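*Asks:* Here's a structure for you.
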Amino acid sequence: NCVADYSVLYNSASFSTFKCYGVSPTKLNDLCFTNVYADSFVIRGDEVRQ
Amino acid sequence: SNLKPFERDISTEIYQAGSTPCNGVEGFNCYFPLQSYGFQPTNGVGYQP
């Protein structure tokens, strides 16, 4: 029951995202989705393909 | 953006990934489109050419 705005990744710094961006890449913010459940985990990130 | 099926894009223009203009020269938010794999004999299981 929220907004789930994407103002955080507008400017950002580097990053790679999920590399799909099906609708409006780098714009998004057009679909509501059920929730923004974000599990807590940290990885090295070099093996981003896996 | 993604390509139409059976396309061949040989453009070498620089990328402007942000609001900062690139003016056709490398810099912040200005990354070259082409990168080389660098194939060498001792590569991984799924890294050979």
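The numbering of chain A matches Swiss-Prot: 360-409, in order.
Backbone N, Cα and C atoms are what each Cβ position is placed from, and that goes for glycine too.
Reproduced below are the annotations present in Swiss-Prot:
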type	residues	note
VARIANT	A:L368 to I	In strain: Omicron/XBB.1.5, Omicron/EG.5.1
VARIANT	A:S371 to L	In strain: Omicron/BA.1
VARIANT	A:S371 to F	In strain: Omicron/BA.2, Omicron/BA.2.12.1, Omicron/BA.2.75, Omicron/BA.4, Omicron/BA.5, Omicron/BQ.1.1, Omicron/XBB.1.5, Omicron/EG.5.1
VARIANT	A:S373 to P	In strain: Omicron/BA.1, Omicron/BA.2, Omicron/BA.2.12.1, Omicron/BA.2.75, Omicron/BA.4, Omicron/BA.5, Omicron/BQ.1.1, Omicron/XBB.1.5, Omicron/EG.5.1
VARIANT	A:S375 to F	In strain: Omicron/BA.1, Omicron/BA.2, Omicron/BA.2.12.1, Omicron/BA.2.75, Omicron/BA.4, Omicron/BA.5, Omicron/BQ.1.1, Omicron/XBB.1.5, Omicron/EG.5.1
VARIANT	A:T376 to A	In strain: Omicron/BA.2, Omicron/BA.2.12.1, Omicron/BA.4, Omicron/BA.5, Omicron/BQ.1.1, Omicron/XBB.1.5, Omicron/EG.5.1
VARIANT	A:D405 to N	In strain: Omicron/BA.2, Omicron/BA.2.12.1, Omicron/BA.2.75, Omicron/BA.4, Omicron/BA.5, Omicron/BQ.1.1, Omicron/XBB.1.5, Omicron/EG.5.1; complete loss of interaction with host integrins
VARIANT	A:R408 to S	In strain: Omicron/BA.2, Omicron/BA.2.12.1, Omicron/BA.2.75, Omicron/BA.4, Omicron/BA.5, Omicron/BQ.1.1, Omicron/XBB.1.5, Omicron/EG.5.1
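A description of the local structural setting of each listed feature is requested, covering burial, neighbours and distances.
*Replies:* In sequence order, A:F374, A:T376 are the residues of the chain that are 6 or more apart from A:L368 (variant position) and have a CB within less than 8 Å of its CB.
The number of other CB atoms found within 10 A of the CB of A:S371 (variant position), across every protein chain shown, is 10. A:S371 (variant position) falls outside any helix or strand according to DSSP and counts as coil.
Of all the Cβ atoms in the protein chains shown, 4 others lie within 10 Å of the Cβ of A:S373 (variant position).
Taking Cβ-Cβ distances under 8 Å and a sequence gap of 6 or more within the same chain, the neighbours of A:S375 (variant position) are A:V407.
Of all Cβ atoms in the shown protein chains, 11 besides its own fall within 10 Å of the Cβ of A:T376 (variant position).
Residue density at A:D405 (variant position): 7 other Cβ atoms are found within 10 A of its Cβ, drawing on all protein chains shown.
Counting only same-chain residues at least 6 apart in sequence, none has a Cβ under 8 Å from the Cβ of A:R408 (variant position).
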